[PDB]
There are 4 protein chains.
Amino acid sequence: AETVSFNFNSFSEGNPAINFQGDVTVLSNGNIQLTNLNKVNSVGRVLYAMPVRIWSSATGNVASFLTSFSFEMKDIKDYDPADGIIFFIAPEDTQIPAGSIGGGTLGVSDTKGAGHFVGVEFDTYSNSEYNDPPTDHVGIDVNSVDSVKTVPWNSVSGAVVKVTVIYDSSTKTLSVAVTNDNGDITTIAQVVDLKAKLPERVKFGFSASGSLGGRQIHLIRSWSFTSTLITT
Amino acid sequence: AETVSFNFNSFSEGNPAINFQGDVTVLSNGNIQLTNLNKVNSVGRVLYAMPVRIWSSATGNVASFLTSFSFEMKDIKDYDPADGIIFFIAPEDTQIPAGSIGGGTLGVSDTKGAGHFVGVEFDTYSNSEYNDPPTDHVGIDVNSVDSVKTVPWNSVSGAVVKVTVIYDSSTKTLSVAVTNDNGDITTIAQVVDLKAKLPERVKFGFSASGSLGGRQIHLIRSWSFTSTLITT
Amino acid sequence: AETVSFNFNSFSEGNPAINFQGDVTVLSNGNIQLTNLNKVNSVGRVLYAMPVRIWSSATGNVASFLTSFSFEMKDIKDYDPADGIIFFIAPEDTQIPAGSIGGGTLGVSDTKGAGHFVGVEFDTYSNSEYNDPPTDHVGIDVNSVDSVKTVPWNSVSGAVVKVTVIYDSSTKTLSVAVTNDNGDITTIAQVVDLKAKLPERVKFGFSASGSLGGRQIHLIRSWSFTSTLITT
Amino acid sequence: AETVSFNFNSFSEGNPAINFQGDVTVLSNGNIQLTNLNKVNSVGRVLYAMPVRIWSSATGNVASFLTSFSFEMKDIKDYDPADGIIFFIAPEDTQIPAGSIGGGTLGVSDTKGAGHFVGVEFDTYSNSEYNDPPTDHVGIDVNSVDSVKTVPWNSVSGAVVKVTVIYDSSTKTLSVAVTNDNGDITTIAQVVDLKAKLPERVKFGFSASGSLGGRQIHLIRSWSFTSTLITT
Ligand SMILES: CO[C@@H]1O[C@H](CO)[C@H](O)[C@H](O)[C@H]1O
Ligand SMILES: CO[C@@H]1O[C@H](CO)[C@H](O)[C@H](O)[C@H]1O
Ligand SMILES: CO[C@@H]1O[C@H](CO)[C@H](O)[C@H](O)[C@H]1O
Ligand SMILES: CO[C@@H]1O[C@H](CO)[C@H](O)[C@H](O)[C@H]1O
Ligand SMILES: [Ca+2]
Ligand SMILES: [Ca+2]
Ligand SMILES: [Ca+2]
Ligand SMILES: [Ca+2]
Ligand SMILES: [Mn+2]
Ligand SMILES: [Mn+2]
Ligand SMILES: [Mn+2]
Ligand SMILES: [Mn+2]
């Protein structure tokens, strides 16, 4: 079997295993701050440097994975807490969209909200142009920020949130479990054929964005991942 | 929302939060040993004392849950390592089947392998009478030990295994991620409508069994659980 | 360590984790109203269903706990605002006293004011037969409503009151911090050996009562609790 | 009554309500980092600017207070995680000791471990010269880092810890409740006569320190406080 696994309790700038793109910054406490609070239409993204092979054209197998991470979003004075964080999977050549308006595109799509990626979003702002639900929410995105499926959620300022994601190759099911600060959990699952939406080699990472009037702190505190592809 | 959550790093006999049924024993190290190595057709089960309400007839909602636990199986001299452990959900009145033959019924079904429960089994013995696969395996069981779906696996003696289970109420999907000793992960997912197979109030627990010639150590080391039911 | 913890932001009738005794009712907003405004000598009690083990006869250890809750008392027309709320700890078999006269017994003691419990009372009526102080007050009760110790307080109609309680096993000190509507805090502490007054297994809950002429609204809005017993 | 209350969800440099002393730094996420990871014998302290009157020479009363705060300690590469954090109360003229060696003095005492303060310490290093216990611990300090009383504890890297403290004027009891990451709580209480150890006006704050080889991240995330002195 082909297995890739890593664990980050703290991040550091200069670690060859991580790729920073945009306004990403590494705080003294090891946390990653994705956006710059003083920039208009800010966008920051962090990726695992090494491309992971999620499927083989030789065998036809797709890999399974288990990943968990914790994040924190916090309100800043005078600005609307926006726009949110997104865990995504994209081709190995992925770069922040050219002329990115930040904001509701979460730093992964164009102005229409289209792009080439698959991901789970923790959206803290209702963008009517992308058909966002009227409340904070978690959603499964397949090549667009106009979510395929969403579920009501609640973002608490200064709260450490924990997430666990499981992808089962056989059923092609992607399920997420979000453990809120108060103990409550929120789940969402959707069938996504990674083999038909993405290429053999891909990169995993997080992205966040803001606008002119919408800004807040987007922190990534830890991240562990394991994937296994049956090579036979 | 209605949330139930608990965390067990070590177990102790005398804790009103746990129900012991059968040959269950609590070791000095805080571990739970499910079966008795000196008994024929031994059976031991441990349940969370408080019944959890997984669905409401009033609203029609089903709860979502996230649970993780670690176990260990170890070979003993002269006996075949059998038969395995099973994480199950059953009605609040659940008791070890009358005249239980232990063995391949995992302590949850009658001789035909039928019963009233939903669970995930870590089977270390191929019982042809229940249509078991020819190797160790993980399987989803709905009211029977003749698994609805299974996936090849490998039980390593003396190895601590970790499991994470997510049930999404919306899709009614139950997904499991098993992290082996060597780092590799095994997953299996299946759609199970809990509202149609079980009653409003249920109990969660683990069960293990042996036979005359099949016996091994079955240990439960830790267990954390959280469920949330939307009451609206 | 043996830890029991729960959190209630809202209560609902039908939740197996809660035991209702007496005139208790669950409002549409999730609050619990303890007494019935239309009944003479009304009494209502709510308990956490699962019995908690506060001490072990095996080791000799007593547990420590931290609990916080918020309540509201409101005046109704023509009736004297009485009699008050009481946070108590009693044996697992605890029931409203037979032939309870409600009133100044707070639904936990007999006519002489004796009973088997430990609790903190927020008394809004001076009952001279139980040697009550001449003003509203908070008191520590050990098997009697004739308080071991009391401190002047002031009950404000329609005001949300917050309370935090800490019990330190080592010193066997029980301290209470009451945060009034206007910001001021009131505290009271007393040494109470739980191991000598109560049995190994107990139940936690609140109780309220009224009389013929004394009636008012008694609301419980939220409640969180955590206890840890060192099992070694 | 005389009441002083404040609440900090995030800290900012430039807020006249806070006094920074030493290597204190305010991160972009609003957290306060007490020590400098690149300095030998680093020391950082933060105090509430306004002096609080804990007792009156006119009446003879002592104030009661309820305070809660959350912190985080994190391991850095190559350095021993030391030395810890301390919540303290000292005279209004309090300054970092002259020629402070940092380390085991927690930035509040001289080399002998003597000083003029009262506080609760979260010690992550056993300094034999101050008679420290052999494990991590919480302790009550009265004018010395050679704790009057301590209790075993465990510091988990990257874990958000919550603490609640209550001081009852009548009994002169100070009790602390520490809620660990895994849910368990730790408590410690001690009788301390504030009126005989400190002057009428004092200042509240936190302090942290490191040495040459001992360094780690010390963060203060939030802090709320309320004190009430009966003026009559
Ligand atoms: C006016 O633009 C909108 O501003 C919001 C905050 O107010 C969000 O950032 C949206 O993404 C953005 O489109
Ligand atoms: C006939 O006994 C069989 O023995 C095995 C070990 O050999 C297992 O325990 C099987 O369940 C049991 O059916
Ligand atoms: C005449 O009965 C009294 O009524 C009061 C209000 O007037 C309180 O309820 C007292 O407990 C009760 O003894
Ligand atoms: C010899 O210096 C010591 O270093 C330790 C870490 O190893 C701690 O910092 C002690 O306080 C300090 O006294
Ligand atoms: Ca949005
Ligand atoms: Ca079998
Ligand atoms: Ca009274
Ligand atoms: Ca020390
Ligand atoms: Mn969205
Ligand atoms: Mn099987
Ligand atoms: Mn009274
Ligand atoms: Mn110490």
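The numbering of chain C matches Swiss-Prot: 24-255, in order.
How was it done? The header gives X-ray crystallography, 2.8 Å.
Using N, Cα and C of the backbone, Cβ positions are placed for all residues, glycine too.
Straight from Swiss-Prot, the features:
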VARIANT   C:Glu115 to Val  In minor form
BINDING   C:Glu144, C:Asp146, C:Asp155, C:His160  Mn(2+) binding site
BINDING   C:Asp146, C:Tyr148, C:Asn150, C:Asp155  Ca(2+) binding site
VARIANT   C:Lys172 to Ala  In minor form
VARIANT   C:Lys185 to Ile  In minor form
Excluding C:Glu144, C:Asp146, C:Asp155, C:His160, please set out which residues of the same chain place their CB within 8 Å of the center of the CB atoms of the Mn(2+) site, keeping sequence order. C:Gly107, C:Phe145, C:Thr147, C:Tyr148, C:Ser149, C:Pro156, C:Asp159, C:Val161, C:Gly162, C:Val168, C:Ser170, C:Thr173
Using Cα positions only, nearest of the recorded positions to C:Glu115 (variant position) (C:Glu144, C:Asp146, C:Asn150, C:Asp155, C:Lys172): C:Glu144
Identify all same-chain residues not among C:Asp146, C:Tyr148, C:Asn150, C:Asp155 whose C-beta atom falls within 8 angstroms of the centroid of the Ca(2+) site's C-beta atoms; report them in sequence order. C:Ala105, C:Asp106, C:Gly107, C:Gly127, C:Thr147, C:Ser149, C:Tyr153, C:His160
Go through C:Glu144, C:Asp146, C:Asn150, C:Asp155, our binding-site residues, and report the one whose Cβ sees the most other Cβ atoms within 10 Å. C:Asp146
Among C:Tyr148, C:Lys172, C:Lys185, i.e. the recorded positions, the one with its Cα nearest that of C:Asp155 (Mn(2+) binding site) is C:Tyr148
By CA-CA distance, flag whichever of C:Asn150, C:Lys172, C:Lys185 among the recorded positions is nearest to C:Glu144 (Mn(2+) binding site). C:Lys172
Listed in sequence order, the recorded positions within 10 angstroms (C-alpha to C-alpha) of C:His160 (Mn(2+) binding site) out of C:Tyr148, C:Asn150, C:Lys185 are C:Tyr148
Reduced to three states, what secondary structure does DSSP give C:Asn150 (Ca(2+) binding site)? coil
If we check Cα distances from C:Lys172 (variant position), which of the binding-site residues C:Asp146, C:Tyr148, C:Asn150 wins as closest? C:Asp146
Let me spell it out: for each of the recorded positions (C:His160, C:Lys172, C:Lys185), count the other Cβ atoms within 10 Å of that residue's Cβ, using every protein chain shown. Which one has the most? C:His160
Quick one: pull the CA-CA distance for C:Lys185 (variant position) versus C:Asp146 (Mn(2+) binding site), whole Å only. 15
Determine the most Cβ-crowded residue among the recorded positions C:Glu115, C:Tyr148, using a 10 Å radius around each Cβ and all protein chains in the structure. C:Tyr148
Among C:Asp146, C:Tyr148, C:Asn150, C:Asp155, C:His160, C:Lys185, the recorded positions in the record, which have a C-beta under 6 A from ligand 3? C:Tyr148, C:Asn150
